[PDB]
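Novice: Sharing a structure, written as structure tokens. Questions coming.
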Amino acid sequence: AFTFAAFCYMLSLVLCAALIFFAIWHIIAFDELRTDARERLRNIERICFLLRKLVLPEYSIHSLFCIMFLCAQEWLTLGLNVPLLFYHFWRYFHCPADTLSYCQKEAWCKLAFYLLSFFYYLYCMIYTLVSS
Amino acid sequence: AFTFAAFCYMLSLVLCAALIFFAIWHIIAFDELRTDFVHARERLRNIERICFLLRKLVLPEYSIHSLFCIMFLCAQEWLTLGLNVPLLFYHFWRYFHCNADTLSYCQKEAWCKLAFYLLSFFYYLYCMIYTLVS
Amino acid sequence: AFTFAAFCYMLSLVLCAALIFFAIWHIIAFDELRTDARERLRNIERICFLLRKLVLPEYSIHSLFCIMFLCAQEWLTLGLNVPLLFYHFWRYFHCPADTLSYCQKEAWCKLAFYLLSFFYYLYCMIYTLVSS
Amino acid sequence: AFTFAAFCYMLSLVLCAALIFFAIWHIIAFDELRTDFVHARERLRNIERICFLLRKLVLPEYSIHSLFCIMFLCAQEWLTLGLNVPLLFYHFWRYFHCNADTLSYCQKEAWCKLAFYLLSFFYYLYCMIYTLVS
Amino acid sequence: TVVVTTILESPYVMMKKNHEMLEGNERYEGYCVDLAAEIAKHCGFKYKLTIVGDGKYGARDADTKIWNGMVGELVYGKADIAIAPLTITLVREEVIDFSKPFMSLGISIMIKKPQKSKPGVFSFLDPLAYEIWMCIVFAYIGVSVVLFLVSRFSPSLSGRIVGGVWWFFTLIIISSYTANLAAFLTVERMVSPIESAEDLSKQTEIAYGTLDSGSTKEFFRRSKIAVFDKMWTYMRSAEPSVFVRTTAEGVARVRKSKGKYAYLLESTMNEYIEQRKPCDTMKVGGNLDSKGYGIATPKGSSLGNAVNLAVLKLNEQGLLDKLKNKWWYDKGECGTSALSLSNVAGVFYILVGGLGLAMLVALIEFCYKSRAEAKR
Amino acid sequence: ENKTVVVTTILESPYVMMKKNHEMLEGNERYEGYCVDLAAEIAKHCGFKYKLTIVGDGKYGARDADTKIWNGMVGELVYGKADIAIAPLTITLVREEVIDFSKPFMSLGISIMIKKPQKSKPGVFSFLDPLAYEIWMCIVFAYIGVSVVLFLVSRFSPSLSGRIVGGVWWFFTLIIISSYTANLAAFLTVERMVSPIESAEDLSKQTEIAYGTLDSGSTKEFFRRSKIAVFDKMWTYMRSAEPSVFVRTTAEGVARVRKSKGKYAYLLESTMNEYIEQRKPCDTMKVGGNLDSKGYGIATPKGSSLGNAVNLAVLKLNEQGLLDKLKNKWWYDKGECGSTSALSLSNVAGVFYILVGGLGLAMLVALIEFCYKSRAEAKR
Amino acid sequence: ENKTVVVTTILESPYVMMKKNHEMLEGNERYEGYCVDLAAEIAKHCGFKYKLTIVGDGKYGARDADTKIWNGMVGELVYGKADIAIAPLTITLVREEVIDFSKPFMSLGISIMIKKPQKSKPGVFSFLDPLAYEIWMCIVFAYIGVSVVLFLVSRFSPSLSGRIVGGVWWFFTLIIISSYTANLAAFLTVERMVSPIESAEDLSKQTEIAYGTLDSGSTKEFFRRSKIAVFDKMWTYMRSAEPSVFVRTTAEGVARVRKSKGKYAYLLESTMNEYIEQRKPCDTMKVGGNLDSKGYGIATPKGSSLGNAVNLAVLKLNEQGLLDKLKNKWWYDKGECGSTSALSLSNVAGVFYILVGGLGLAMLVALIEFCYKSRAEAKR
Amino acid sequence: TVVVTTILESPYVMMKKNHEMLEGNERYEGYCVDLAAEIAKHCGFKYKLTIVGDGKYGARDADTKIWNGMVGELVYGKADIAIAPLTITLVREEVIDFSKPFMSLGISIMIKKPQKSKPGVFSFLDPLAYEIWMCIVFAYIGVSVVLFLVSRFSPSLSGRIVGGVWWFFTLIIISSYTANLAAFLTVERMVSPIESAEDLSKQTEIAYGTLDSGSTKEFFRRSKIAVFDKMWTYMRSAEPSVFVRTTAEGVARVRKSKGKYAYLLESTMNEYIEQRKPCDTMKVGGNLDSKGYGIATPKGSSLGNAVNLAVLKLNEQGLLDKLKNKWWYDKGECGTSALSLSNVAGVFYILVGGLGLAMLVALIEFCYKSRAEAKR
């Protein structure tokens, strides 16, 4: 009924519920910066600082998801998740930081990916719970 | 003879004692301000300090009262909760309802509030007594 | 062999072992101030601050000793200790702070008192340990 | 087959790995300073920073080595402790024994020290092996 | 044949389930039944197991010295032998011939076996000794004092070892408390403070009484001994009257007085009741006095000596004990939980007390600090 | 040659059973079972064709206390109505004085049957059983009250109150965790040191589990005529049954022991016990070794010639393992079924449930706080 | 009048004993004991002066399988050498066929004697017993190593390393405290559910505690002639003794059970057991109720006239409580002696010892640091 | 009288301690002794308990079909009856007349009772399920992640409830682990994975063998059944040769091979050994085959039928079982600790591993941070 995999799915679900709002706030910050003296400079630089800050969390939780789904013998979800891992790796290698288009497109794609992984985890947990 | 309600009631007694103390302090501060209404800048800074303490002593009210009501609920009590409800209604009303003229009402309110809590205190004790032996 | 009183005596002993050095440092600070611009003012005011600071500890530990010896049914030691309690109370009421003579005399008397209470506690604990 | 000495030995392996890293870093810093011996004030501030890090990396040496020796003692070992003792003697000697000329010796010392620790590392492992199966 | 007078008392004389559907010695059953059976097997005679008229054991009238009971039957020829639980006394032996006791007994104490004691408010401290609790408290406050002294008396290398030793200490304390409490809750050993009559004499929390009138009551009236004199003083000087009307009345009184009453009766009947369901009784201590049940026979007879020898041969052969184990123990019918708040209420009391104390302390501290700051 | 040797038997399963379509078959092929293959092998050995028959009275054999007549297959043999019996016939003394039993083709005895302990289903929130919820609610509200009081104290007095609340909370949590741990350890230990059964004595001593038998038969007769202490005590107990432990049919005992949870046991021939254990619902099991020792054997008239050959064949088959083969076939191959200590997550699920619930609630609170802060500070 | 009634007795304590200065006293005043006051009361009742005497053979009485002669006081009575016996004489059948025993003035039986469990002395550092010191040292050095590593990490990297060391230390301390607690609970529980003894069966079942008797006497004779299961098993055990459980003298049994820790028990008349329990070193106790039932009685010739009066007097005294008085006098008033579950500090002393040691060491370190800091900073 | 040929094997035929000091039937003792005693009490005859010459049970020679053993005695008139543990077989019944089995038995498995298993490196995890451990680990790291996310994704009212629920969780986890470990350490239930021969056939960790030659070995050569065919294949195809020389040799081999060997022998002898000290053995599973011991008598005699009826009357009277319980169980001789490091070594391994890992991580973090700061 539990099988220890429903727990990994619950945890990933709770974290993606935050990631979706995180990506939404990225999109809204991009819409704000789309406006393109000290007032605007600060009002944009503070948001840019909040952005440049929240980068380690995504990598951390993605590594967490992959590690968990690897230790739970669930290789399907790991295969679904590794593409974003390689994407984050290449980003760390070379990330643009002109840059607005790439940023908003990556944000939208990652948002859709997280929103779909939400339902994927939900359905997988539901299936695992009633697999008696 | 514990009922699980004796614990809630004594906790409420403690928190209500603190709340009565805070209400008395608020009444005294409002009286001091009424009396008050570079020594001028000194008195201005003093009313600033008192207003700062007041603003700092707002969240505790809501906290303790919400705790009282939720614990009364979780303890299956229904004759006391209903009596604390109007105060929670007034508190939530204060937001979308709300210095030379404000005090003209504030004091009154505070005073009455104190009385209420005071009464509540007694009553709580009463309950736990009638709830501690049965 | 233990009777829970040897423990109170051990604790009081460990605290008086610090009090004796504390009083010794008081006496030495008094000897220093006996010398009676910014150099001397600071070199004396820092020590005076250290002095005015370490007042709560003595009262705290004396209250601790009295409370313990009261809860251990040892009324003799409590009777020996209450005089210093009343002394500290009157000091808090009115303490001089010209003042050198009173300070050094009180320091010497309290030092002798603590040094004798050391041996008293030691002998009492030794007696309690072999009271089998 | 644990002996209580395998734990001490592996702990020593870990601490010695950290110590080897620190010694290599010290050698590299001394080499950088030898090479170095408002860009002038910049280099002065840089050697100040490196000296600050050095002074910060002195207590750990004594700490880990004293821990090694005391744990070797508490584990009834007598053939290794005696080998770490000379280093503790040298450390305690450094106080009442001790930049353009100091390095002329410092480097050497550091280098040799590293070697020693390195050897020690191996040896420790060796011991735990011969102590982990018997 | 022979006339065997007896009386209906279990497990000595009992009517089988088919008593009405049978007309013979097979009607009755019990200890004395098999006893007489073996006595006949030894002496080889005939016997008809009759019953006494007045349904009594034996005594005399102080106005006409007439013997009522089996004693009257054996004295006045109405019977030939009385195989019954007849107590051996001086008066009875002056007139008839008793045999050596086949069943020795004495007064004994019946109570209700210890039921689960009420939890008790401050019971969670039972696993550890009081002194240990006080030592723990003072150790905690002393450690706090030292931590305070290593902050103002010095700017750590002192708080480190202190924290470590405190960790060790609290670890061992938690472990000891948990282990002892688990041992307490697992086995649940039950004991009462009454292992003798001296304990009852030393206390008055529980009461004790006897049959309204009988050999036990008279023995207690007499028996000018410290303990029994004290017990007679108590029972006579006590309201409500501890005495009862019959055996079953006192038994029930003990059964409805879980921790109040204790009956005194023949040890044999005590064991009998203890072995009969509901199994809510127990015999405690040892026999106060020493008496014996023995066969009876007129002052002059022919089966007296034979019966004595038979009783001795049985007692030495390992038979009477077998019959007793059968009619008392073999026949004997009398062959974890969760934890409630009442067990830990003291913890919450202490918590609320310390909490209100801290609140009051903070209130006065504020009223002093802010007052001194504003007014000055 | 021969004269179609008669073979009287009985309809007891799995010894002899009617095929699914016996209404469209011949006698020898009509029935099927252990005894059938046994008779086939006996014929193959002695070399003779036979004709099977069932006993009218549906019994084995006994002597009526009035007529002193032998009924069942015993009578069919003694009275010429039968030539040989290949049914399970408990060898006995009275039954041997009139016929010539063969050697035991199947040894057995009296054995026990109970409910297979497959009852293991832990509640989701079973970890709250050690102590009542009346305490869990107190614990929760004490936590929140202590947090509230610390907040108040260190808010309006920015110590001593903090130190004393910390000490009292230390004491409280100490006692609480220790009480929970100790009661849980008691539960586990008690549940651990309970050996269900390993023998009759395990039942003779205890009383919670009642053991019963058939109304009247060889079992109760063996118990009455027993001179053993354990069996004597068990017979005394059954005689002291309240309610009745006995039954008038084995199926009744089976049904009531399946209905009972674990407090009833049934005594019977080990053979039927095994056959049942290998039948649906497969909820019973045989544990204790056979108490007595007896055996079934082939019967034949006291003055018949078959005796020698049939005994020789029985021994030959017992030595060749053919009887073991037929047993493994009709008891296990034909079976309706094939044949820990640590804590499983099922006992702790609620813990992780509430954990994740709290984590999600905290994330929600953090998100709404971040919004209500940033939006209400930066712009409005 | 009378003829100075002879009274043959035996020198068994406390029944009859020689006063401290018997060498300077008369016969009746020379001896003293229960039986002496009993004879005094008997004389007061029947009204006759008596003369005491001891038995030559130092025995009670028995029949030799060759001479069929009565020895001891029994013979002294049957052969006119004695008029009456006021010594403890176990009533028996063979002994009753020749004399007229009185009624039992003292009932008794067979009982058990063991070592009083006064062995309770806990070591100072007994709280380390649950697990070897080899683990305590590892724990200490692990604590110091973890502290050192945290220091290093958060010193040269002012995190992640801190988080992982915190997690691993959490795991470690969890398992360690849990292991200690569990092993301690096992110790306590095991030590708790051990009922020493409450009856013979408690010995018949177990084997650790060996039970022995005298070499040969009424006890072993009762055991051999016993038809009880428990006593039969105990007799089989004693017959299977390895080494020998029997002894040739009660003092030997007493000495060896006092030497043994708790694994030996001695069976004997309850009377002597009580007298011993009320004697030095007062290290023994009687627990189990009397197994058998017998009684001592006054003897007299089969054709004597005293029988009636002496039986009447014995019953009169048993009813008046005089015998109970003499028992309470010679067993308790004359006694060489008068007559829990929680944890005591003695089990935890070392904890507080090391605590105070660490506190003092910390105070010393703080003082030396304060000095080396202030002195070396302010002035030099 | 009658000639009673037997053979010396316990507990059937045994010499009393005073065998040399006695000349008569009192010399011998055991099961078959009392058996013949009761047989004579039933039939009322005379008998002299002699002994066999060759010290064997019975068999024939394939070169001269000569019967050696008690069989030869009964066949060649050397004896009149053989009350011995003689196995009933086809060959023997073709020549003589056996009685109904008085003692049924079969092959059985003897091993050494489970000794305290080696602690095991990672044994401290046994109290809890593996999945629970992984769930705990991932819960810890997830909680840490959330605590991290409530500090940078927000400036607490979030860390409060998180800390509280984590407190609850860790509390319950500690308690569960402690309780289960205490239950494990208190009772110490011991079990082996071998409750049958199928288990042995399914594994090879331990070996099993039989007497170098005998009825058991031949039965295993034959018995073309899956399990026994596999076992014969194993025992024949295995080095060293599992077979032994005699019973005691295999017994000792099992006694010195705590977890390696398991002997196959008659269940009766197995129980006998199991009841004889040092008590380091046990019989497992159930009888593989089914055989019986029965009296013997020549093809033509007079006491054959009487002996059969006597055996049946005894088996039905409750006597053979009594003699067996006496000579096996009544006579049977076979009527907490601290904690060592080996039980928790895995904890220290894990600790040191995580510690070195943290150290290396810190080293690389420093080499990166300081490098980036100085070089840039």
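Numbering, chain F: per Swiss-Prot, residues 412-569, 616-796, 805-845 in sequence.
Heads up, the Cβ atoms here are built off N, Cα and C, so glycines get one too.
Pasting the relevant annotations from Swiss-Prot:
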BINDING   F:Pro499, F:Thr501, F:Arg506, F:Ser675, F:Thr676, F:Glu726  L-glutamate binding site
MUTAGEN   F:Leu504 to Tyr  Promotes dimerization. Strongly reduced desensitization
MUTAGEN   F:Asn775 to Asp  Increases rate of desensitization
Novice: Given F:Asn775 (mutagenesis position) and F:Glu726 (L-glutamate binding site), what distance in Å do their CA atoms have, once rounded to a whole number?
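Specialist: Approximately 20 Å lies between the Cα of F:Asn775 (mutagenesis position) and that of F:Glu726 (L-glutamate binding site).
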Novice: Round to the nearest Å and tell me the distance between the Cα atoms flanking the 46-residue gap, namely F:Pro569 and F:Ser616.
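Specialist: Those two Cα atoms are 9 Å from each other.
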Novice: Select from F:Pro499, F:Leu504, F:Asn775 the recorded positions whose C-beta atom falls under 8 Å of at least one C-beta in chain H, and return them in sequence order or as 'none'.
Specialist: F:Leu504, F:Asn775
Novice: I'd like the Cβ neighbour count for F:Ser675 (L-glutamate binding site), meaning other Cβ atoms within 10 Å of its Cβ, all protein chains included.
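Specialist: A 10 Å sphere around the Cβ of F:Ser675 (L-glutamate binding site) contains 16 other Cβ atoms.
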Novice: In this deposited model, 8 residues are left out between F:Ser796 and F:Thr805; how far apart are their Cα atoms, in Å?
Specialist: 18
Novice: Which residues does F:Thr501 (L-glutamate binding site) neighbour through Cβ under 8 Å, counting only same-chain ones at least six apart?
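Specialist: Sequence-distant Cβ neighbours: F:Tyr471, F:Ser675, F:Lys751, F:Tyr753.
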Novice: What does the structure give for the C-alpha distance between F:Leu504 (mutagenesis position) and F:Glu726 (L-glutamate binding site)? Integer Å is fine.
Specialist: 19
Novice: Provide the three-state secondary structure of F:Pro499 (L-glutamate binding site) computed with DSSP.
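Specialist: Looking at the DSSP assignment, F:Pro499 (L-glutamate binding site) belongs to neither helix nor strand, so coil.
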Novice: Through the lens of DSSP with three states only, how would you label F:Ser675 (L-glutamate binding site)?
Specialist: helix
Novice: Among F:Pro499, F:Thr501, F:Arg506, F:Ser675, F:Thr676, F:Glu726, which the record lists as binding L-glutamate, how far apart in Å are the two most distant Cα atoms?
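Specialist: Binding-site diameter by Cα atoms for L-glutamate: 19 Å.
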Novice: Around F:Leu504 (mutagenesis position), how many other C-beta atoms are within 10 angstroms of its C-beta?
Specialist: 16
Novice: In the structure shown, with every protein chain counted, which of the recorded positions F:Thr676, F:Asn775 has the densest set of Cβ atoms within 10 angstroms of its Cβ?
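Specialist: Counting Cβ neighbours within 10 Å, the top one is F:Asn775.
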Novice: Counting only residues 6+ away in sequence within the same chain, which have a CB under 8 Å from the CB of F:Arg506 (L-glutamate binding site)?
Specialist: F:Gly472, F:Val485, F:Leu500, F:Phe512
Novice: Within 10 angstroms of the C-beta of F:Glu726 (L-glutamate binding site), what count of other C-beta atoms is obtained when all protein chains are considered?
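Specialist: Around F:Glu726 (L-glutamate binding site), other Cβ atoms within 10 Å: 22.
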Novice: With every protein chain in view, how many other Cβ atoms are within 10 Å of the Cβ of F:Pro499 (L-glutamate binding site)?
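Specialist: I count 22 other Cβ atoms within 10 Å of it.
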